[PDB]
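Structure first, commentary second.
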Amino acid sequence: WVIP
Amino acid sequence: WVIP
Amino acid sequence: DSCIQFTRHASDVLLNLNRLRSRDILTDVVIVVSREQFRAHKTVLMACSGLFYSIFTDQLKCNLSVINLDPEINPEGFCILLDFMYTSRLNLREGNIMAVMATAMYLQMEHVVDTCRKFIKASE
Amino acid sequence: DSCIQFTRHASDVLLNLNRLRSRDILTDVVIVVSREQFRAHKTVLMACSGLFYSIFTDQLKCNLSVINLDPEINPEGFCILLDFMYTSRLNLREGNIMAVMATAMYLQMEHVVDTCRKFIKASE
Ligand SMILES: O=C1Cc2cc(Nc3ncnc(Cl)c3Cl)ccc2N1
Ligand SMILES: O=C1Cc2cc(Nc3ncnc(Cl)c3Cl)ccc2N1
Ligand SMILES: [Cl-]
Ligand SMILES: [Cl-]
């Protein structure tokens, strides 16, 4: 999971 | 395009 | 093999599937969550959820145009997860995390269940 | 927004759509290319091809279970492009590049047309  |  | 790979292809396909969903094109099922109705593509739901994969591979349920979810399922939690299926983006907030995690457990979306567990653990 | 994004989601969705295609699950169209037949999902074809997008948004053609392509289309070229639609991997070879490029032009798959043009230019 990432900060887009 | 890339070499996978 | 000696194939070449187009890096952005999967993302471009998912973007177009979401555009078809927004315009209600070739949607073949309505998911009923209490008073709320959500139109979708059976193939995308199966590709994202262990529960929908089991439902639409069933010889009788594969032909249904309406699927009713368990009454304990929260419509907002479902909406957030449906948006995630079609975009890869999850709108996870303090106010919705419990409903999102419970809906993801029911839908069998293990990566969503995992991030919800980690976000909850950090707040404890 | 304040969404989080699952990096591998689009790729995982495409992998599962290809698994459904391999097992012939919820495929709703057969593409006829001369003597050869190819089963697929209309939504995936539309998401990958300008030609299929135009065909399946047409109020009469959207309901057809069989689509016949132009007789000049090569079945192998089509097969290679169908595999690309479902995997992001293109089996481009000296022996098939002319058929692949002609099929990609017909199907309106601009990124494939682009790499074929570049690969041909380098060999000149
Ligand atoms: O957490 C998850 C996400 C998910 C998706 C699916 N889907 C598929 N799996 C295998 N082959 C096929 Cl053909 C599909 Cl469609 C099944 C289980 C789970 N669990
Ligand atoms: O080279 C290409 C690949 C491609 C795909 C599509 N598909 C869609 N485009 C916009 N909205 C929607 Cl809803 C879809 Cl399905 C249309 C044109 C082209 N051209
Ligand atoms: Cl997931
Ligand atoms: Cl393309």
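The numbering of chain D matches Swiss-Prot: 6-129, in order.
How was it done? The header gives X-ray crystallography, 1.9 Å.
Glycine is no exception: its Cβ is also placed from the backbone N, Cα and C atoms.
For D:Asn21 (mutagenesis position), the number of other Cβ atoms no farther than 10 Å from its own Cβ, over all displayed protein chains, is 16. According to Swiss-Prot, the experimentally introduced change D:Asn21 to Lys is described as follows: Abolishes interaction with NCOR2 and HDAC2, no effect on interaction with CTBP1 and transcriptional autoinhibition; when associated with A-116 and 376-Q--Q-379.
Swiss-Prot lists D:32-99 with the feature domain 'BTB', giving sequence analysis as the kind of evidence.
In Swiss-Prot, a mutagenesis experiment is listed as D:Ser59 to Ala, annotated with the note Abolished ubiquitination by the SCF(FBXL17) complex. The secondary structure of D:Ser59 (mutagenesis position), as reduced to three states from DSSP, is helical.
Just so you know, the Cβ of D:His116 (mutagenesis position) picks up 16 other Cβ atoms within 10 Å once every protein chain is counted. Listed in Swiss-Prot as a mutagenesis experiment, D:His116 to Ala is described as follows: Abolishes interaction with NCOR2 and HDAC2, no effect on interaction with CTBP1 and transcriptional autoinhibition; when associated with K-21 and 376-Q--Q-379.
Applying DSSP to the domain 'BTB' (D:32-99) sorts its residues as follows: 30 helix, 15 strand, 23 coil. Here D:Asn21 (mutagenesis position) is positioned 25 angstrom away from D:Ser59 (mutagenesis position), judged by their C-alpha atoms. If you take the Cα of D:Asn21 (mutagenesis position) and the Cα of D:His116 (mutagenesis position), they are about 23 angstrom apart, rounded to a whole number.
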